[PDB]
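Okay, so here's the structure we're looking at.
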2 protein chains.
Amino acid sequence: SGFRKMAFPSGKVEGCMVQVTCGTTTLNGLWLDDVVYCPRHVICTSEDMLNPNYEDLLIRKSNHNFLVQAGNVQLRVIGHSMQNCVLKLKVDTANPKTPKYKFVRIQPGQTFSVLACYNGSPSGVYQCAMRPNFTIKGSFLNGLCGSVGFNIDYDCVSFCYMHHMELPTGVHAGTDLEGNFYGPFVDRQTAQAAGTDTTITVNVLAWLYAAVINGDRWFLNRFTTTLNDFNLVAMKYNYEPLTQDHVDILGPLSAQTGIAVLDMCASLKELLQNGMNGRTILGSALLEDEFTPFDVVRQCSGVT
Amino acid sequence: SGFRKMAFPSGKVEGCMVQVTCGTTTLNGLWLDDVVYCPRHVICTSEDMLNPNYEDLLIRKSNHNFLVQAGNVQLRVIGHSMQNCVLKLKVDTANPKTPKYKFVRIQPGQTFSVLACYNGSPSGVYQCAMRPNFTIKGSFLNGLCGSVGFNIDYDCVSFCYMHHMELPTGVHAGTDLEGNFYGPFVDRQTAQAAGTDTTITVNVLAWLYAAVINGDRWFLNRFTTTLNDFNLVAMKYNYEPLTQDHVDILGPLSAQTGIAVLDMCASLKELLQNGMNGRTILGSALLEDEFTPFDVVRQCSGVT
């Protein structure tokens, strides 16, 4: 037993991280087959970042102005292009460590592992959720742009996120691997609003099931509720509305524990209205919303 | 900015994980040079585990009774021996992925990354502290024994932990790579007590510094204190006593923030006595003690 926020093993991704430099700006790129993907703001000076005209900036840059380095070894850049907010640098050498991969645009409420890297060197790994407002709560600094978020299904790496920026609230924003931002953000240094950060109700429920599975059950009350009833309470706390799809998705956990989803909702309702009274659930003193039902099943089942 | 519990990149360790099977018991082993290290209870049936005589059990086992598998490929076992609570299986093939490594016995209060593996297949990665009572709060199930805990310093992997068992409290126990338990535990299925789990005071302080660095400062009060004064309060809450060594270790963080260690102690004292009043610090509603000063510096500095 025990339940922990855990990231996917990062080995397959480590082997794809390179350092990309243009002028005095350095960040990370992702080397897959003969292409290196990186944030287009690698072409900006600190001045440019305030209001960059990327089309105009990129035109002053040739292949040889992009310095790409995997370990101590240079890659030869033989082409460049800009796709939305990412550059693709064609190199003359296919990464011999390229794993099977795809590019995916992840839905809000889903989770992924981030391999924090500094100027091409893997630094550490942790789990994030894509929040309903299309931000993540990460740990990023200068040099960590181009670090990627991914999931692994056996041998397939699904890349879903590349890091670009931080908002005034201290949360993080970035793109899929086609360079399209998650959320309304743009890659320039101006103040930008994410909007109200709502709680991922289905994830809270999953974690409450996790807790029950791992012996924590003090919060199981004698009440039930309905979706409409629970959702009237949800709105009040800026929880996402629960739908039947979410009910269905929790099916396996409901079965495994013998606790109806609406009974757990009633329990969640009393926690929201009455707080925790200084108690903890899976060693947290607030309601955790960054574990998906999959995340919970994967851990509690354990196998593979 | 932002502060996250993050594990070391796990690639170097992934390449050392193998599956060890003896009879119907399967678990993980660590393959370094021509040696595979695994928990000696791989030799037990479910019955034996209640009260195993390992010396007697091991004598019924020959080299060929240990099935060792890295991916789909068998290793040939050419020798076996028992060192404390681990078996060493000599194999005829040096692991070509062996990184530079050492074996270290970690101190209580220090942290490490765990690569959770299931029957030889890496599953995920997360950070643990070795608690003052020499337990860890992990996530482990059958099949995850032999999963290892480590730290990385540039290219050197320091292995410090191998997983063996779970205590009635749901916490975890294991050995160094010489097979010596952390704490008073033994590898048999009987009820065993860890004793009072004290809070790692120096780590709490470091995390409070992390918070200040990352903009959270509502808890900075107008008081100071002394070590003896603070330690009288520490004892009451089962915090570890603060010593000058801990003061010194916090030096870099004290300097970086301009907050004297004893001022932060005074702030910690008021948090202990008055609670959080429903507020959060780095998105937690309790006091976090699983980040070392190093962990905090490493993240906040970021570089390398």
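To match Swiss-Prot, the residue numbers of chain A are left as they are there, and the shown ones run 3264-3567.
Each residue, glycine too, has its Cβ placed from N, Cα and C.
Pulled from Swiss-Prot, these are the features on record:
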type	residues	note
ACT_SITE	A:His3304	active site, for 3CL-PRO activity
ACT_SITE	A:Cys3408	active site, nucleophile
VARIANT	A:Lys3353 to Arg	In strain: Beta/B.1.351
VARIANT	A:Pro3395 to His	In strain: Omicron/BA.1, Omicron/BA.2, Omicron/BA.2.12.1, Omicron/BA.2.75, Omicron/BA.4, Omicron/BA.5, Omicron/BQ.1.1, Omicron/XBB.1.5, Omicron/EG.5.1
VARIANT	A:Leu3468 to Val	In strain: Zeta/P.2
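A map of Swiss-Prot features onto the structure.
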residue   : record                            : DSSP class
A:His3304 : active site, for 3CL-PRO activity : helix
A:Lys3353 : variant position                  : strand
A:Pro3395 : variant position                  : coil
A:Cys3408 : active site, nucleophile          : coil
A:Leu3468 : variant position                  : helix
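A:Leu3468 (variant position) counts 27 other C-beta atoms within 10 Å of its own C-beta, drawing on all protein chains shown. In this structure, the C-alpha atom of A:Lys3353 (variant position) lies 17 angstrom from that of A:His3304 (active site, for 3CL-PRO activity).
When the recorded positions A:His3304, A:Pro3395, A:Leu3468 are screened for a Cα within 10 A of the Cα of A:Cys3408 (active site, nucleophile), the ones that qualify are A:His3304. Using a 10 Å radius centred on the Cβ of A:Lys3353 (variant position) and all shown protein chains, the other Cβ atoms total 15. The C-beta environment of A:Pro3395 (variant position), restricted to residues of the same chain at least 6 apart in sequence and closer than 8 Å, consists of A:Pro3371, A:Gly3372, A:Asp3460, A:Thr3461, A:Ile3463, A:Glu3503. For the residue listed as 'active site, for 3CL-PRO activity', the same-chain residues lying six or more positions away in sequence with a CB closer than 8 A to its CB are A:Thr3288, A:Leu3290, A:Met3312, A:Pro3315, A:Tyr3317, A:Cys3408, A:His3427, A:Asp3450.
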